[PDB]
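Following: one structure in structure tokens, then a few remarks.
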Amino acid sequence: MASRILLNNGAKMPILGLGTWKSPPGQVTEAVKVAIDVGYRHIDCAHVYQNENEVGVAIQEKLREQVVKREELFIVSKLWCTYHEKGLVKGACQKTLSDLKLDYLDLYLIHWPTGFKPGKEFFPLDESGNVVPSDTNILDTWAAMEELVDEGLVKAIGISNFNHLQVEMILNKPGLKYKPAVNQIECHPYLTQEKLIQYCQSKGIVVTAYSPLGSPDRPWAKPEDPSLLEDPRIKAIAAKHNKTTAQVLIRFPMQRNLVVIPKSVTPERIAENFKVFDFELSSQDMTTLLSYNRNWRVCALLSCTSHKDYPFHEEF
Ligand SMILES: NC(=O)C1=CN([C@@H]2O[C@H](COP(=O)(O)OP(=O)(O)OC[C@H]3O[C@@H](n4cnc5c(N)ncnc54)[C@H](OP(=O)(O)O)[C@@H]3O)[C@@H](O)[C@H]2O)C=CC1
Ligand SMILES: O=C(O)COc1cc(F)ccc1C(=S)NCc1ccc(Br)cc1F
Ligand SMILES: [Cl-]
């Protein structure tokens with residue numbers, strides 16, 4: 001397959017990127033260096049991951065080494081929930097830029113539709129454990145994102161974890177200046193997301209699939225949870241193609257016209273996960289993988305579920 005997808009800002013985005021959530025700060029610099037050495041040109045980052053400085057060390061070294069040019073990289077980060085305030089968006093973006101050693105981002109996403117009270121804590125709680133909301137809505141936050149484009153800090157803006165009706169609100173915003181380029185959502189065979197994907201694609205938004213391997217390192221994993229990487233039905237498809245289960249799980253979203261961002265800090269796996277451009281899943285394989293949907297999410301959070309903008313009460 002072709003390696004990049006055209007966005008509605010006119011730029012091209014690599015369809016495979018390296019995820020960095022949970023990548024330890026003492027390992028992520030090497031992970032990103034290895035990734036760039038073996039062909040990755042897209043890194044998915046976020047301020048809340050607490051490792052952007054270390055990701056940036058790698059990016060900067062590979063630019064300095066002239067392994068790559070800046071124009072050939074596609075660096076993504078995300079505005080955390082405690083920075084949904086007109087007066088905080090630019091500084092949040094600029095902190096990310098400073099940490100990543102960059103003068104622009106290729107794509108900057110609203111990480112979640114929910115705004116939280118600003119302050120030092122990423123999840124400010126009341127004494128009963130509910131997240132403390134911000135009164136600032138997704139439309140005013142979007143206008144603040146648009147300003148970043150108009151200041152040259154970011155080349156594209158988008159959204160993440162927005163449900164159908166939240167994407168629609170964005171698209172229906174009075175005075176909308178820039179459409180979202182991307183909606184980054186969880187997507188894998190147990191959470192296939194057909195409805196939200198069709199809605200977004202029909203509107204020209206590119207979808208990025210996160211947790212494509214089912215996030216086995218998620219901190220809240222339980223033993224009885226389903227496991228994509230161990231599912232013998234998926235292992236059988238992999239065996240048939242002489243690929244690993246992870247490689248099937250990465251190729252799957254690619255053939256749905258999605259971008260996909262598997263995370264690893266293991267050099268061998270970083271390389272394995274990139275070797276997904278020389279085989280094709282059949283239509284029958286694709287439909288079979290889709291059939292495994294069970295509406296199972298890695299990323300949900302009870303403390304945020306009353307927030308008026310919490311995204312997953314809607315069907316999609
Ligand atoms: N926008 C949002 O709200 C969210 C964004 N994301 C983004 O998506 C990225 C990917 O999702 P994430 O939840 O991290 O989980 P993934 O589904 O990418 O799974 C990562 C886990 O899979 C392991 N792994 C990686 N490659 C292989 C392989 N070839 N064989 C076996 N195991 C493998 C990793 O181990 P190891 O590292 O030890 O090799 C790690 O434990 C995140 O890192 C982040 O960048 C994720 C969640 C939410
Ligand atoms: O979010 C990430 O990218 C990956 O996950 C995280 C990454 C972090 F660095 C810190 C927390 C999370 C959590 S707990 N994320 C889930 C989550 C957060 C906020 C809301 Br609204 C709902 C929700 F489901
Ligand atoms: Cl963030």
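Cβ coordinates are placed from backbone N, Cα and C, and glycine is handled just like the others.
Lifted from Swiss-Prot, the feature list:
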ACT_SITE  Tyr49  active site, proton donor
BINDING   10-19, 211-273  NADP(+) binding site
BINDING   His111  substrate binding site
MUTAGEN   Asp44 to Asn  Reduced glyceraldehyde oxidoreductase activity
MUTAGEN   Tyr49 to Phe  Complete loss of glyceraldehyde oxidoreductase activity
MUTAGEN   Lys78 to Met  Reduced glyceraldehyde oxidoreductase activity
MUTAGEN   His111 to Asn  Reduced glyceraldehyde oxidoreductase activity
Assigned conformation of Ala271 (NADP(+) binding site) - DSSP reduced to three states: helix
Rounded distance in angstrom between the Cα atoms of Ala271 (NADP(+) binding site) and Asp44 (mutagenesis position): 17
Tertiary neighbours of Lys78 (mutagenesis position) (same chain, Cβ under 8 Å, six or more apart): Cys45, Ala46, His47, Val48, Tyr108, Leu109, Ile110, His111, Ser160
Among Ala221, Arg251, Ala271, the binding-site residues whose C-beta sits under 6 Å from ligand 1: none
Between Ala221 (NADP(+) binding site) and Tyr49 (mutagenesis position): CA-CA distance (Å): 18
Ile261 (NADP(+) binding site) in three-state DSSP notation: coil
Cβ under 6 Å from ligand 2: qualifying recorded positions of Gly10, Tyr49, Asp231: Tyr49
